[PDB]
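So the structure is just underneath, and the comments pick up after that.
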Amino acid sequence: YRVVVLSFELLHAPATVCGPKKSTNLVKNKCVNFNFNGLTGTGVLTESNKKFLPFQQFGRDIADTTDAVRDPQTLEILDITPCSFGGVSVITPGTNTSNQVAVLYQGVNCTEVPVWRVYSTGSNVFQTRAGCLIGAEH
Amino acid sequence: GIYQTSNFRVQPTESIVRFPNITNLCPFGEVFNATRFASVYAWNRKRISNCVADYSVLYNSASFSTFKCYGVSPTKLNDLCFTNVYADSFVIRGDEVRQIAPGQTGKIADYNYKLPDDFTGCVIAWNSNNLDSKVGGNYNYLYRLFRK
Amino acid sequence: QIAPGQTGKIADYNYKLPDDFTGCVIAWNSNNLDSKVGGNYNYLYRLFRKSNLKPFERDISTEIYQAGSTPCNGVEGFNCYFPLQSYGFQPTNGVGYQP
Amino acid sequence: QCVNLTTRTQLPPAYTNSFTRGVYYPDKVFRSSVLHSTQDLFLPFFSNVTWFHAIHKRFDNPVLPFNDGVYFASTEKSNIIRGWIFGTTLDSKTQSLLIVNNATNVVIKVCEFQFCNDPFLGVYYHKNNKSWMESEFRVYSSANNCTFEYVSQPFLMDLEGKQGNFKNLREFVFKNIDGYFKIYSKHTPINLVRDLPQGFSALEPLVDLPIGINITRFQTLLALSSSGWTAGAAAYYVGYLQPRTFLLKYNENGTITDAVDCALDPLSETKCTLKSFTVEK
Amino acid sequence: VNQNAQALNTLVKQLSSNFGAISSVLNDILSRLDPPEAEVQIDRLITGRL
Ligand SMILES: *[C@@H]1O[C@H](CO)[C@@H](O)[C@H](O)[C@H]1NC(C)=O
Ligand SMILES: *[C@@H]1O[C@H](CO)[C@@H](O)[C@H](O)[C@H]1NC(C)=O
Ligand SMILES: *[C@@H]1O[C@H](CO)[C@@H](O)[C@H](O)[C@H]1NC(C)=O
């Protein structure tokens, strides 16, 4: 019987053989949560034009927030943008007059409003500089 | 009037992960599938370091008579990683494969090769009768029977 | 491993205490009462599980466990075990190993 | 084999003023049109660095310490400096580390040697073949224990050259932090006689190694029967790093253009506290 | 304008401090400890940010 004994050790010195890394495909233009070489984040990725130096990997901002990354497998630059958020506002005349209301999604381009639902495509979607107004007529 | 409620968020959909184009494997073929190994009294020692180890292809293989690990669960070896690797290769009797466990007794476990009480590692053994056995008896393989 | 939040085989696979526990624990040795030199293998514990179980949950299923990647059927097979395992309860053992 | 060469003239140690040199990229981030304040091991501005040179009659290769990294500069031609040794004792009382740039390969390894007093490499000169042939390799006397080794691809590097002014301005900075040996480097074309110039240029990273041993001393290896020789004109300079705080200016392309030392003189301290390069009345 | 920009800037900048915990990234505390210990760290973080 031919026998072999492995006599490795754990967690006391800088590792030299590790091995276990696997990668999926790359997507674009939808808010996804990503992990680039231990850089964990969430946002939407786009094609950029920033000019990294050969030895640089990340990119940071004035407030020290990452906003650009380099794809490890193919050397290209990706720009990171957080996906949208905001508050919701209800415009109402008093309940003494009517039970009808309008809704304002402020600071959102309502090409993606849907993500109660009836007031998400109800009777109009009117775009104003303050956001998207639903339920009121221009 | 106008009132405020209910902040909202776009709620990301799918996940993604990337890592470097890892390609530098460890030469396991030179320690597992070598033409001839050493005897138990002179168990050969080979060091592996600075490479990529893939334990899946060896754990799923069933041709091995025994694959007993003690310091790590078999599935976790492909999720943790190490500082040094050393392989001790030898050949023994089919009936003494149970003595190689740490802390046991017997001629091999007490005269040739002992494993510490807190051994962290694994043992992989398989039968190779048709590889190095002859009708006349391959006496080149021998053990230790007498020791102080 | 009985105290809330602990980890290990018992606390992880068979008996789990919640983190907001409000109660007491009583434990005392019963070596001279239920330990036999032959071995009281009536006492079994679970060694393997697909995942940990919820607090104050009780598992009694005896379906065989699969360790390796390959699937298994029947009653026994390689790297596919009956998860239950019995203690070696004898009075001769050292401290702790007694019931 | 290793013998002592003593045919030299004697001079006292020389010092020189390092105006603005020895700035490297502390990390791998990218920035554009920004002023960032960093704390790290740098070479203080307008410091005095030790100066060694090999001329004609001089052969100077002593053992010097290695604490918190070092800035090693060389104004050279003909590639006369080749090697570097490191270790706590350099005498097989403890582990030892070796870097060499041979005429064929570049070799790196950690083992347990026993270095002579004056190890060196020796290249023969114009022995009827017009090819300075390297034949003397006297670094250690043995190699007992090894835990890691490596050797790169063979290549060809010329072992000949004579200029009235040194052309290669090679700057290197080495550090050893928590078991990682880090090497930053940069190369520059210069036309200067016997000094390190005035100017600004940053040092990119080149290598990281996971060695993990204690390093306290180092020594250089120089390119040269058992007595008598000829060393090409060359000069190297040594300076030491200290923990300081700098203000670094990144331009549009993310390449460092200028720096300010926040402990030299009060005006620089004011600049540093306002985070700008111009201060109003 | 200057004062407003500066106040907002420092607000954003206070998100990369420790306040005594192990790390300033919540995901690293969560993905390195057990829930009976990560709590004592997350509490420090939320206190500081509040
Ligand atoms: C207002 O009148 C203009 C024509 O001057 C027309 O184009 C526009 O659609 C009108 N707006 C609304 C809300 O009816
Ligand atoms: C540096 O060395 C030179 C050598 O002449 C000396 O004049 C100068 O005072 C020294 N400066 C410091 C700060 O040691
Ligand atoms: C920055 O790099 C671009 C090319 O990548 C070059 O055209 C430009 O001149 C550089 N910046 C400056 C200030 O020259």
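Following Swiss-Prot, chain B shows residues 311-458, kept in their order.
The deposited model was determined using electron microscopy, 3.2 Å.
Cβ coordinates are placed from backbone N, Cα and C, and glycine is handled just like the others.
Annotation of the natural variant B:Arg346 to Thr in Swiss-Prot: In strain: Omicron/BQ.1.1, Omicron/XBB.1.5, Omicron/EG.5.1. Among the natural variants that Swiss-Prot reports, B:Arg346 to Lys is described with the note: In strain: Mu/B.1.621. Looking at Swiss-Prot, the entry for natural variant B:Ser371 to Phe says: In strain: Omicron/BA.2, Omicron/BA.2.12.1, Omicron/BA.2.75, Omicron/BA.4, Omicron/BA.5, Omicron/BQ.1.1, Omicron/XBB.1.5, Omicron/EG.5.1. Recorded in Swiss-Prot as a natural variant, B:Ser373 to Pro carries the remark: In strain: Omicron/BA.1, Omicron/BA.2, Omicron/BA.2.12.1, Omicron/BA.2.75, Omicron/BA.4, Omicron/BA.5, Omicron/BQ.1.1, Omicron/XBB.1.5, Omicron/EG.5.1. Quoted from Swiss-Prot, the note on natural variant B:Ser375 to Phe is: In strain: Omicron/BA.1, Omicron/BA.2, Omicron/BA.2.12.1, Omicron/BA.2.75, Omicron/BA.4, Omicron/BA.5, Omicron/BQ.1.1, Omicron/XBB.1.5, Omicron/EG.5.1. Variant annotation in Swiss-Prot: B:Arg408 to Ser, described as In strain: Omicron/BA.2, Omicron/BA.2.12.1, Omicron/BA.2.75, Omicron/BA.4, Omicron/BA.5, Omicron/BQ.1.1, Omicron/XBB.1.5, Omicron/EG.5.1; the structure shown retains the original residue. In Swiss-Prot, a published natural variant is listed as B:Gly446 to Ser, annotated In strain: Omicron/BA.1, Omicron/BA.2.75, Omicron/XBB.1.5, Omicron/EG.5.1. Under the heading of natural variants, Swiss-Prot lists B:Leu452 to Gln and annotates it as follows: In strain: Omicron/BA.2.12.1. One entry in Swiss-Prot concerns the natural variant B:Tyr453 to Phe. Its note says: In strain: B.1.1.298.
Structural mapping of features recorded in Swiss-Prot.
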residue	record	DSSP (3 states)
B:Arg346	variant position	coil
B:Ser371	variant position	coil
B:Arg408	variant position	coil
B:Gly446	variant position	coil
B:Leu452	variant position	coil
Within 10 Å of the Cβ of B:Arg408 (variant position), how many other Cβ atoms can be counted across all chains shown? 12
For the variant positions B:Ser371, B:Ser373, which one has the sparsest Cβ surroundings, going by other Cβ atoms within 10 Å? B:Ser373
Which one is closest to B:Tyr453 (variant position) in space, judged by CA to CA distance, out of the variant positions B:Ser371, B:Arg408, B:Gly446? B:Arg408
Chain A contacts from variant positions B:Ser375, B:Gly446, B:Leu452, C-beta within less than 8 angstroms, listed by sequence, come out as B:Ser375
Can you give me the same-chain residues 6 or more apart in sequence from B:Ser375 (variant position) with a CB-CB distance under 8 Å? B:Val407, B:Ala435, B:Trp436, B:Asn437
If you measure between the CA atoms of B:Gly446 (variant position) and B:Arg346 (variant position) and round to the nearest Å, you get 18
Are there any residues in the same chain, six or more apart in sequence, whose C-beta is under 8 angstroms from the C-beta of B:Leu452 (variant position), and if so which? B:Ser349, B:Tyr351
Variant positions compared (B:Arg346, B:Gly446, B:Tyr453) - the one with the fewest other Cβ atoms within 10 Å: B:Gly446
Please report how many Å separate the Cα atom of B:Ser371 (variant position) from that of B:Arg408 (variant position), as a whole number. 21
